[PDB]
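Only one structure is covered here, and it is reproduced in the block below.
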There are 2 protein chains.
Amino acid sequence: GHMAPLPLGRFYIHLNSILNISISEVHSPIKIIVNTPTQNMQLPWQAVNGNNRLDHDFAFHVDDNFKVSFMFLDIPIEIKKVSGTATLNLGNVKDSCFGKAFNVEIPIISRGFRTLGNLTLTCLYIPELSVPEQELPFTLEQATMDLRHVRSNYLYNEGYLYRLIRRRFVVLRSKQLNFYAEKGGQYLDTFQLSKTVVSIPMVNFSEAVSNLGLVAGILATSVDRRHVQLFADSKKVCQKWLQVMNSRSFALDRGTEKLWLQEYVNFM
Amino acid sequence: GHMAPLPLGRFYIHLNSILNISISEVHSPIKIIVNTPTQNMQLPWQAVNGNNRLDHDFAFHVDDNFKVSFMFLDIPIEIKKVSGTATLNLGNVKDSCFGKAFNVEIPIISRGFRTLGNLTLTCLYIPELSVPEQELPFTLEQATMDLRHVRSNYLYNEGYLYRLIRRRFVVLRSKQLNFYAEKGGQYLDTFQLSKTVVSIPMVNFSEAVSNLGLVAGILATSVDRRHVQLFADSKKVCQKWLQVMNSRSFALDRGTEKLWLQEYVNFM
């Protein structure tokens, strides 16, 4: 759908655990310092016994340059108090958590830098929707509970097609296509279609492909900003693949009655 | 100084205590839910014994419509778990915490509404300054530690002056002026000058004040958006009061060498 020149949206974080760290039975309230651009918070974390379980949720109005920082202060090891920071960059996990929950592990680099332990959290990105604030989920658990009303439409298509070298039996499932040797000989490559930019037919044929007998072409772009050019010797074929490869990726369940989910689907 | 059409700045909160509430020795991790516009966070608060001491700091990039909300969930009373919310409006405390720390008490209204207890916190507002983010304080304690390098300039002036009824011995100290009966007879009223809008001389005299022999006038505005009109029978007098009542309110200490403090002073 429509995005701001610098894409805005919602970022849900749920801190889970601090792994590979032996926390002492004896306690002294640990400061958890969370740093976002333009904002800051300082939290006392009391860990009964040596429990390494974090139960901290966060919802951030966010832009694409976002980079949350998690600093733990005076962690007692079984005294020796250690301090470290774990910074989570949105751009490095946006694709893997776009409209879906994604567990990620970020290291807690010691002060002055090696690595103390590993901070585990669950993230999930939701783009900006023209929907009231009181209609969005406040927690990650609430979002995923609603997001399971979003079915992925069955999408299957197969056939021969030229790309840049020779014609191969492309097989498309959902947004994923796989290059195949012969018809079903071998899988040659995957190219996961982008959930943003739309594939467009070609109008400027190459000098070489014109000699091969190729009439119409297809340009596709993935989630990794990498491109690929598809060519077919027939016209009707090109308006057949682009017709299915650019159809609606997702649909919504019946009776969901959620304003933001409807808008999230229309966005895609 | 210069402000955006909707004034932006920094808001520092430090939660202190939950008063008038008997918290149980027995524990079950309390969720602290903080709600700001566009953002949300869920914190586990573990209170050793029955300690009602909160040690939570917050720094918010803020606008004038800001309204932070603090919800406490499943508070155990000495079992009976109680839940409540305490919302702090920036507009109701902005004047009292502008460039200075200010302890305020906000009630924790029970779910469904009477009042459980009282949330005590310390706040402090800092306007938007053309200064790098890495040059601002991250915590309230850090701001007040720097803000004590900001001296209030000695300002004293006295004399007779007409206002709207008769002439009275106005006495100005800093930004505060006091109306006096006779010369030092009685204090009639205070009018704390605004730290934003500037007082301006008059050019359109009243039909009545022209007969009293009043030549030049003075218009002043307070921090409460309320106005007052000052009149003097002499011209030189009006350019004397407006010269001192609109002089620099604050100055900076020597050797402070702080970028944001310099800008905060130039802002005033």
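We count from 1, first residue shown onward.
Header entry for method reads X-ray crystallography, 2.8 Å.
Positions of Cβ are set from backbone N, Cα and C atoms, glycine also.
According to Swiss-Prot, the mutagenesis experiment A:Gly84 to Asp (Swiss-Prot position 718) carries the annotation: Disrupts the structural integrity of the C2 membrane-binding domain and impairs the function.
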Set of same-chain residues at least 6 away whose C-beta sits under 8 angstroms from A:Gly84 (mutagenesis position): A:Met71, A:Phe72, A:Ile75, A:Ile108, A:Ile109, A:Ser110, A:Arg111, A:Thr115, A:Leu116, A:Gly117
One would quote the Cα-Cα distance in Å spanning the 13-residue unmodelled segment from A:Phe113 to A:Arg114, in whole numbers, as 6
Please report the end-to-end Cα distance in Å across the unmodelled region of 39 residues, from A:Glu78 to A:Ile79, as a whole number. 7
Round to the nearest Å and tell me the distance between the Cα atoms flanking the 4-residue gap, namely A:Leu164 and A:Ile165. 5
